[PDB]
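Q: Can you read through this structure? Questions will come right after.
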Amino acid sequence: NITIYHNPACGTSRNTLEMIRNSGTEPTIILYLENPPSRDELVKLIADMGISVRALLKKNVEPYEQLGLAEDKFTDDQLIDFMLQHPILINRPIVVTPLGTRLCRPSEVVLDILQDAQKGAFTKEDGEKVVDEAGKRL
Ligand SMILES: [Cs+]
Ligand SMILES: [Cs+]
Ligand SMILES: [Cs+]
């Protein structure tokens, strides 16, 4: 039972999705830019990922820039409500599996929460080797 909050235009998200598939399961794919999580769902995701609200904020996107979010003048709940109102602010990809939830940045973080081992070697789309055929992390 795996869910990925995916942005197909993001290489990290594409690599994470292919590693999930290479473990032998096809995840539910949520295109969060169009179908964001609810507030309670987002609050839960953040608690499970063990990171701060601000660590989830995507920088270098229009609402981050124009709402001045680089400045330390926002409570965690203000930041959560901006994420809900402007889903491009939610960094990506988030992956949920029975073992837990992670912000999979870099993408190989996903290996922590995949229950089954990669089924053969995995190389990222830019040629960076991740696991060899034997299954060792490079
Ligand atoms: Cs939702
Ligand atoms: Cs694991
Ligand atoms: Cs890259």
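Just so it is clear, chain A uses Swiss-Prot numbers, and the residues here are 3-140, in order.
Backbone N, Cα and C define each Cβ position, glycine as well.
Pasting the feature list from Swiss-Prot:
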ACT_SITE  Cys12  active site, nucleophile
MUTAGEN   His8 to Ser  Mutant is sensitive to arsenate
MUTAGEN   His8 to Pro, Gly or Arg  Loss of reductase activity. Mutant is sensitive to arsenate
MUTAGEN   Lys61 to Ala, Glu or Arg  Mutant retains arsenate resistance
MUTAGEN   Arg94 to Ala, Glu or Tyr  Loss of reductase activity. Mutant is sensitive to arsenate
MUTAGEN   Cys106 to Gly or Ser  Retains reductase activity. Mutant retains arsenate resistance
MUTAGEN   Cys106 to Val  Mutant retains arsenate resistance
MUTAGEN   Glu127 to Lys  17-fold decrease in catalytic efficiency with arsenate. Mutant is sensitive at high arsenate concentrations
MUTAGEN   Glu127 to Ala  6-fold decrease in catalytic efficiency with arsenate. Mutant is sensitive at high arsenate concentrations
MUTAGEN   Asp128 to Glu  7-fold decrease in catalytic efficiency with arsenate. Mutant is relatively resistant to arsenate, but is more sensitive at higher concentrations
MUTAGEN   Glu130 to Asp  5-fold decrease in catalytic efficiency with arsenate. Mutant is relatively resistant to arsenate, but is more sensitive at higher concentrations
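Context for these features, please: burial, neighbours, distances.
A: For the recorded site, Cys12 (active site, nucleophile), the DSSP three-state label reads coil.
Counting Cβ atoms from all protein chains shown, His8 (mutagenesis position) has 23 others lying within 10 Å of its own Cβ.
Under a cutoff of 8 A between CB atoms, and with a sequence separation of 6+ in the same chain, the neighbours of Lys61 (mutagenesis position) are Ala72.
According to its DSSP assignment, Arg94 (mutagenesis position) is coil.
Applying an 8 A CB threshold to same-chain residues 6+ apart, the list for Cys106 (mutagenesis position) reads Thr14, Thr18, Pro95, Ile96, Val97, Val112. According to its DSSP assignment, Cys106 (mutagenesis position) is coil.
The Cβ of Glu127 (mutagenesis position) has 10 neighbouring Cβ atoms from other residues within 10 Å, across all protein chains displayed.
Classification of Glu127 (mutagenesis position) by DSSP places it in coil, neither helical nor stranded.
Taking a C-beta cut-off of under 8 angstroms and a sequence separation of 6 or more, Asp128 (mutagenesis position) has the following same-chain neighbours: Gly13.
If you draw a 10 Å sphere around the CB of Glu130 (mutagenesis position), it holds 13 other CB atoms from the protein chains shown.
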Q: Under 6 Å from ligand 3 by C-beta, which of these recorded positions make it: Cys12, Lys61, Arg94, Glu127, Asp128, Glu130? Sequence order, please.
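A: From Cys12, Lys61, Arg94, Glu127, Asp128, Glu130, counting a Cβ under 6 Å from ligand 3 as near, the near ones are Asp128.
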Q: Going by Cα-Cα distance, which of the recorded positions (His8, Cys12, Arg94) sits nearest to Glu127 (mutagenesis position)?
A: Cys12
Q: Just to verify a number: CA distance, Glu130 (mutagenesis position) to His8 (mutagenesis position), in angstrom, no decimals.
A: 21
